[PDB]
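To start, the structure itself, in structure tokens.
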Amino acid sequence: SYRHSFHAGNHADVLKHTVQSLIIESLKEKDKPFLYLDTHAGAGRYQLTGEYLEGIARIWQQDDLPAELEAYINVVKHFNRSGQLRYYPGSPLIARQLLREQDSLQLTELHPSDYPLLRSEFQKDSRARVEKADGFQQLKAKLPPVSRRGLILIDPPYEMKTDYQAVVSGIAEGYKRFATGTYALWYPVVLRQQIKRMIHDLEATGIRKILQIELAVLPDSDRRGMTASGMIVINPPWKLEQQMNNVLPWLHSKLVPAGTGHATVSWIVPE
Ligand SMILES: *CCCN(CC[C@H](N)C(=O)O)C[C@H]1O[C@@H](n2cnc3c(N)ncnc32)[C@H](O)[C@@H]1O
């Protein structure tokens, strides 16, 4: 039975899957195949009361949906053709629906209950390989892709402050093996100081061309839980900065009617 999740489809998922879909659509502009590598792939889909009421529900049926959200929202509608929100597609299903016949998917998830669900989403998809394995080890084992093109999505649990260091080390290892790939790292903002230190750690790797996309629903706080989330993109498609500048004001206005927080795009390290 599909996994239920109180947080699925919230503002952070909206931002993460919007960015994912735009990167995939840019990669599809060239006919050459590419790899989609999902290090922390989850269950695949989520059965939706819940934070989706403040996230995807606020945008998916809007008449003025920006063109930059059409690919993502059309996947959500594919899984909800009745017009009632019942299922939220995870990053693996976004990729399954947007990738072309010549592209490849490599998905990993250690969760003992969610790995079987993920496997069942791809049992009839010959483009995909699903493994019950550590996500960061895939940045060593699966890179570089034989196709020499790819999006690597890194979407891990952040459960203590050593995890923030593990993500940067993992990315450095992937980048050493595949310096031209696009790496998209999702992060939460609970304590801003922890994100500031992670970003410094990422800069200290020497990797260039790192874009930061962040959407906050509340100002930074000491005891409000997750107030924001973002995507750090290494080697973003050239269009992505402008696409996010086009869509972030609309997205923030729909996700946060009270107008609190912010939505920004900027460079951590330039080319
Ligand atoms: C940041 C947590 C995201 N994670 C993967 C989501 C996937 N990329 C998507 O876009 O749909 C959520 C799923 O990861 C698995 N998981 C395993 N262990 C945890 C912990 N400790 N916290 C959260 N998530 C965990 C689950 O399958 C989640 O649904």
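Quick note: numbers on chain A are straight from Swiss-Prot, i.e. 3-50, 58-280, in order.
Cβ atoms here come from the backbone N, Cα and C positions, even for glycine.
Look at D164 (active site, proton acceptor): DSSP puts it in coil. Within the same chain, the residues at least 6 positions away from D164 (active site, proton acceptor) whose Cβ sits under 8 Å from its Cβ are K18, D40, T41, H42, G44, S100, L194, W195, listed in sequence order. The active site, proton acceptor annotation in Swiss-Prot covers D164.
The secondary structure of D143 (S-adenosyl-L-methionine binding site), as reduced to three states from DSSP, is coil rather than helix or strand. Take the CB of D143 (S-adenosyl-L-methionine binding site) and look out to 10 A: across all protein chains shown you find 15 other CB atoms. The S-adenosyl-L-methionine binding site annotation in Swiss-Prot covers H19, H42, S100, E118, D143, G144, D164.
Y4 to F appears in Swiss-Prot as a mutagenesis experiment; the accompanying note says: 40-fold reduction in catalytic activity. According to DSSP, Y4 (mutagenesis position) sits in a coil region rather than a helix or strand.
Among the mutagenesis entries in Swiss-Prot is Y4 to A, noted as: Loss of catalytic activity. Its Cβ taken as reference, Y4 (mutagenesis position) is surrounded by 15 other Cβ atoms within 10 Å in the chains shown.
For the mutagenesis of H6 to D, Swiss-Prot gives this note: Loss of catalytic activity. The structure shown keeps the original residue. The Cβ of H6 (mutagenesis position) lies under 8 Å from the Cβ of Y48, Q49, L50, each of which sits 6+ residues away along the same chain.
Among the mutagenesis experiments that Swiss-Prot reports, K18 to R is described with the note: 10-fold reduction in catalytic activity. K18 (mutagenesis position) carries a helical DSSP state (H, G or I).
Quoted from Swiss-Prot, the note attached to the mutagenesis of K18 to A states: Loss of catalytic activity.
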For this session: Determine the recorded positions, out of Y4, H42, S100, lying near ligand 1 in the sense that the CB is under 6 Å from one of its atoms, and give them in sequence order.
Result: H42, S100
Exercise. Given 7 residues with no model between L50 and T58, what whole-number C-alpha distance in angstrom do these ends have?
Worked result: 7
For this session: Using a 10 Å cut-off, grab the number of neighbouring Cβ atoms around the Cβ of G144 (S-adenosyl-L-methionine binding site), all chains included.
Result: 24
